[PDB]
Amino acid sequence: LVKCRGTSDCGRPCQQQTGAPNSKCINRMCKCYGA
């Protein structure tokens, strides 16, 4: 798991912490709650 692909997967692990509006992706890596 090292190629962004943050189309919804990263959103699951991170959602546990944050809520629904938790998703963000950058070449370097996946991210969440950044808006």
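Heads up, header says this was done by solution NMR.
Cβ coordinates come from backbone N, Cα and C, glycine included.
Quoted from Swiss-Prot, the note on mutagenesis experiment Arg5 to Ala is: 51-fold decrease in inhibiting Kv1.2/KCNA2 channels; when associated with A-12. 479-fold decrease in inhibiting Kv1.2/KCNA2 channels; when associated with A-31. Annotation note: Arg5 (mutagenesis position) sits in a coil segment as assigned by DSSP. Within 10 Å of the C-beta of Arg5 (mutagenesis position) there are 11 other C-beta atoms, taking all protein chains into account.
In the three-state DSSP assignment, the secondary structure recorded for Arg12 (mutagenesis position) is helix. Quoted from Swiss-Prot, the note on mutagenesis experiment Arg12 to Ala is: 51-fold decrease in inhibiting Kv1.2/KCNA2 channels; when associated with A-5.
Sequence-distant neighbours of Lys24 (mutagenesis position): residues of the same chain at least 6 apart with a C-beta under 8 Å from its C-beta are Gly6, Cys30, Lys31, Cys32, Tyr33, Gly34, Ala35. Among the mutagenesis experiments that Swiss-Prot reports, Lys24 to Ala is described with the note: 500-fold decrease in LD(50), 600-fold decrease of potency in competition assay with apamin, and 17000-fold decrease in inhibiting Kv1.2/KCNA2 channels; when associated with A-33.
Under its mutagenesis entries, Swiss-Prot includes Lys31 to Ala with the note: 294-fold decrease in inhibiting Kv1.2/KCNA2 channels. 479-fold decrease in inhibiting Kv1.2/KCNA2 channels; when associated with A-5. For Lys31 (mutagenesis position), the number of other Cβ atoms no farther than 10 Å from its own Cβ, over all displayed protein chains, is 15.
Quoted from Swiss-Prot, the note on the mutagenesis of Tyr33 to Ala is: 500-fold decrease in LD(50), 600-fold decrease of potency in competition assay with apamin, and 17,000-fold decrease in inhibiting Kv1.2/KCNA2 channels; when associated with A-24.
Taking Cβ-Cβ distances under 8 Å and a sequence separation of 6 or more, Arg12 (mutagenesis position) has no neighbours in its chain. There are 14 other CB atoms within 10 A of the CB of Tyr33 (mutagenesis position), with all protein chains counted.
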